[PDB]
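J.: Here it is: the structure, laid out below.
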Amino acid sequence: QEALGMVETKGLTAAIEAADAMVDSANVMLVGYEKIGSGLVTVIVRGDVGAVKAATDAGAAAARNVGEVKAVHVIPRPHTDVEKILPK
Amino acid sequence: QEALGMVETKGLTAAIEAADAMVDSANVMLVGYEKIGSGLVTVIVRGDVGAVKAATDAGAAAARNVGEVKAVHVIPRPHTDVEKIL
Amino acid sequence: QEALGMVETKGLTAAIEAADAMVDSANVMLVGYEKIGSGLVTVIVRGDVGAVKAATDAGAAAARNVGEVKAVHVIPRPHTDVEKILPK
Amino acid sequence: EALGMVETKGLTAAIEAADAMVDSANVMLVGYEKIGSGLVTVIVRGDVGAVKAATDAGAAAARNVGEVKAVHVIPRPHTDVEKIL
Amino acid sequence: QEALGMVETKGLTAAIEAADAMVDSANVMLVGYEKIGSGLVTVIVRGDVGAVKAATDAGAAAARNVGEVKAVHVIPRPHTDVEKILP
Amino acid sequence: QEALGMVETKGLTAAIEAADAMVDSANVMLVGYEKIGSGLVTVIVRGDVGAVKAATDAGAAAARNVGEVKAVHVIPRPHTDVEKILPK
């Protein structure tokens, strides 16, 4: 029932906007962001699957008005150990 | 609670110039700059919404004369979670 | 030795998707993510060869719907030498 | 105390810039900075006139070795800007 | 003294494969790998000249099936200063 | 008169070859290598101007047979202070 949601941007400003836009719905928690170099930044949230889909949709839309979005994705997860697949 | 302002440049020189122009007024705090690769540098400031809007306009204006501006943005009230990114 | 599984993608998002399918599809331990530039991310797992083969197949398949998969590979018996190369 | 910068593509052009800069004027080398895309920034300090001459010279010199992407002088940088350098 | 071998790839998976192929023979030692950005990863080995030649050829052959080979090179007798740059 | 010599490559293997060739061909000491990301590596040597000139020429030619050379440069230096313009 609990998903992980991601917006990956090229540019930091757009990722910060994506993060802010996603948590605007109190139904989503920010886990954090990941940098992999080459200007690529990934923002990650968790919450109920439906909330996460809606949050990620809004976050991507917002980021695209600020900079470049490279990927938007939602991963449903198991009830225990939801974040154990995340880096760092 | 406090507004968030960002000027993101390609090039450090342009970013430092943006940083300098932004801190020119007293009610603006420079949080720092962030590097993410591909030459991309983001300067981040905090303050009252009005001060931050004016600072970021100015930072963007100053930087574009030195190098490439990639993003200029203000979030009047960032959510408390976003503070984990700064 | 415990086999090694690797899925390498362009973008972190496809890679997290891969990690999800991998540890979900078989008894593999997530070793970590590795960044090398040009947007390339490698997800690495460990386990017995059969589990790793199944996980790697699953990770690659899942990731191809999310982003570009650049490499998929299994080393059934890595050396200790090579394990000092790995993030563990 | 003025701030000077030469930003090049490639480290070699940058090191050439540092050489021309500290040779042609009374500037102190504060350091090098890398930001990706092959971009390296050389930073100097000194009185503005020295810094202006150094950056002019460093850029001219760096251009003989490689590509200069940015050149800039900040006569009086702010105190907060001093913590990011 | 010992010879130096390098297999440099674009892609990490390819580099790990090259490393595994090279250290398969007992007289070749893995010195380490280096990342320099742009996806370029270098695997470095030491051993007798002959072993290092066969090892690097094999590492490159293995790696090219997984990703891109960027450099394959052997230094029969490295000069000592060169060891001050190795991992 | 003491100079600084540099060969800058895209790729590490070509740089190691440049380094080896430089200290092998002339009475120059290897100062070190610098990575600035994006595959760019700079090898630096020190010695008399003639030696540094002979080394860098030999380093560039050797490296060009192994990979991509981006820059080759000799910097004559003052008597005192010869290495203080170097980074890190």
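We're sticking with Swiss-Prot numbering for chain C, so the shown stretch reads 3-90, in order.
For this deposited structure, the header notes the method as X-ray crystallography, 2.4 Å.
Note: Cβ is positioned from N, Cα and C throughout, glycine not excepted.
Swiss-Prot documents C:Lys37 to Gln as a published mutagenesis change and attaches the note Improved growth on 1,2-PD, makes slightly larger BMCs, alters accumulation of PD metabolites. A mutagenesis experiment is reported in Swiss-Prot for this position, C:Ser40 to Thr, and the note states: No change in shell permeability, wild-type growth on 1,2-PD. Quoted from Swiss-Prot, the note on mutagenesis experiment C:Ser40 to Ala is: No change in shell permeability to PD, excretes more propionaldehyde, wild-type growth on 1,2-PD. Record note (Swiss-Prot) on the mutagenesis of C:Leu88 to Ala: Decreased amounts of PduP in purified BMCs.
Context for these features, please: burial, neighbours, distances.
T.: The 10 Å shell around the Cβ of C:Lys37 (mutagenesis position) contains 23 further Cβ atoms across the protein chains shown. The secondary structure of C:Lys37 (mutagenesis position), as reduced to three states from DSSP, is extended strand.
Sequence-distant neighbours of C:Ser40 (mutagenesis position) (same chain, six or more apart, CB under 8 Å from its CB) are C:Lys12, listed in sequence order.
Proximity of C:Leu88 (mutagenesis position) to non-local residues of its own chain (separation of 6 or more, Cβ distance below 8 Å) is seen for C:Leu6, C:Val33, C:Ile46, C:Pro80, given in sequence order.
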J.: So which of the mutagenesis positions C:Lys37, C:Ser40, C:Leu88 end up next to chain A, with Cβ to Cβ under 8 Å?
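T.: Going by the Cβ criterion (under 8 Å to chain A), the qualifying mutagenesis positions are C:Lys37, C:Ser40.
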